[PDB]
Amino acid sequence: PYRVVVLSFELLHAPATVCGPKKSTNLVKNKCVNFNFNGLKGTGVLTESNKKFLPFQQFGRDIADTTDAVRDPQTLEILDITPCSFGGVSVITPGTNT
Amino acid sequence: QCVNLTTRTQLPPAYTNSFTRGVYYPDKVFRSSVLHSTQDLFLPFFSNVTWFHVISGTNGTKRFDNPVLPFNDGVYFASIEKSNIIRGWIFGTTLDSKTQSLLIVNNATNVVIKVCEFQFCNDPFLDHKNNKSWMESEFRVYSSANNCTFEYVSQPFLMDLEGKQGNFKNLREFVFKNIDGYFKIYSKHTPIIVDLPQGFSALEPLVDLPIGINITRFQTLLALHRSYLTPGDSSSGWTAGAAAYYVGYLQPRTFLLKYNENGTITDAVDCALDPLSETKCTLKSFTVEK
Amino acid sequence: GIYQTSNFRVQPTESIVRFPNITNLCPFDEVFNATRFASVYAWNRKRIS
Ligand SMILES: *[C@@H]1O[C@H](CO)[C@@H](O[C@@H]2O[C@H](CO)[C@@H](O)[C@H](O)[C@H]2NC(C)=O)[C@H](O)[C@H]1NC(C)=O
Ligand SMILES: *[C@@H]1O[C@H](CO)[C@@H](O)[C@H](O)[C@H]1NC(C)=O
Ligand SMILES: *[C@@H]1O[C@H](CO)[C@@H](O)[C@H](O)[C@H]1NC(C)=O
């Protein structure tokens, strides 16, 4: 006698029922890093901000629709985002002949 | 089981004017000190809503206080009472048990949301005997539990936590909508009042669930008061008392929202309402110069 | 004189992913480690969601 279990799952993806992903990861701070906190993706630096969020708020925004702050799902702490340093470069020369 | 209601009653569906009520956070994002503009389903300002109220107390005629009401895209269900009678939002279907059916019966042992494919019953009314503990003995809304899809149990919902005074100890303001299938229920609780109040408020979101079904119209429910004092048939033998609750309707519209510095909504102005409007919205500022 | 050549950008070092915790699992042990089984004919039809 062999005990056998049969498994059948449907398709068409519209009644999102069970699933998964999971696959959590540790946290970093004060360094440029790509983040996927809950589905939003971006690049910047992480720090602490005194601004507070309402209990139902997920992630903040600002004028000109930029992702300002995100709340970490694991700990529910307000974190801030600031991109890596970027800017133009200029060269000063006194003349190649001189 | 379930019993068909009798002694049908017809009263005029009185009307009253809404005064800048029913504004809810459209998106789950945080802003501050910005006058954002949106466009979604809302309740138009100064809309004419269909008033309902519970009359014919004791066992005079007792009224049919819970008729069948249509559902297009949303409701602004409200409630003002003291004894916590309004419950049971049985809606979301064609009421023919054709597809998955929804109901919200709470303030039981715990707040629960039973959602099943049960075969319907013609007249719904929840038994609440005049005993020490009001036991919901008779689920007269259905007489079967043929199939079920989802079950929900939540501790906090419709909590009537207020002081002990004879005024109207609640002011419920719900918003029922189906975003392409997903049911999002926005709600809030308001302190007592001493007749819609001309005030401005925001509606915090609550738990949502996909389900996904065809929706035809709406039906409400009230707590019964059957007792041995009044001899009545199983169709109708309960004392009504006195209660009031309004019903509105939602539709697409364009709104302008002003956020506080903590992020709570503090003021809103409706577009396409008055000639003064469509100028306040256009300049994107609440103050307009000559 | 003075001239502009190009720009410079710092590159991110690592990547991190987060999610709203993992406490909500599907009950599966009670099926695999079940007190009793079903017969060859007929079978229990369980629903997980
Ligand atoms: C996620 O589940 C854990 C299960 O214990 C909750 O407790 C956290 O556990 C982790 C790992 O042991 C700790 O790093 C956290 O400090 C714990 N949280 C607290 C508040 O102490 C945790 O609360 C859950 N996270 C949620 C629900 O967001
Ligand atoms: C640099 O100086 C020399 C010396 O006069 C001159 O011939 C030359 O043209 C100068 N370079 C340029 C780019 O003008
Ligand atoms: C914003 O919240 C703070 C508490 O963090 C409070 O002191 C302040 O009064 C609030 N803003 C307004 C306009 O009331």
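Note that chain B carries Swiss-Prot numbering, so the residues on display, from first to last, are 14-68, 71-142, 146-210, 212-213, 215-310.
How was it done? The header gives electron microscopy, 3.8 Å.
From the backbone N, Cα and C atoms, a Cβ is placed for every residue, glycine too.
According to Swiss-Prot, the protein carries these features:
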| type | residues | note |
| --- | --- | --- |
| VARIANT | B:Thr19 to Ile | In strain: Omicron/BQ.1.1, Omicron/XBB.1.5, Omicron/EG.5.1 |
| VARIANT | B:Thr20 to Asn | In strain: Gamma/P.1 |
| VARIANT | B:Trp152 to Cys | In strain: Epsilon/B.1.427/B.1.429; when coupled with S13I induces resistance to NTD antibodies by changing disulfid bond in positions 15-136 to 136-152 |
| MUTAGEN | B:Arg190 to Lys | Partial loss of biliverdin affinity |
| VARIANT | B:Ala222 to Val | In strain: 20A.EU1 |
| MUTAGEN | B:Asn234 to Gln | Increased resistance to neutralizing antibodies |
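Location within the structure of each feature annotated in Swiss-Prot.
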residue	record	CB count, 10 Å
B:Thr19	variant position	11
B:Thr20	variant position	13
B:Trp152	variant position	16
B:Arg190	mutagenesis position	18
B:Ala222	variant position	17
B:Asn234	mutagenesis position	11
**Request:** Write down the Cα-Cα distance for B:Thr20 (variant position) and B:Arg190 (mutagenesis position), rounded and given in Å.
**Result:** 30
**Message:** In whole Å, how far does the CA atom of B:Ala222 (variant position) lie from that of B:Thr19 (variant position)?
**Reply:** 40
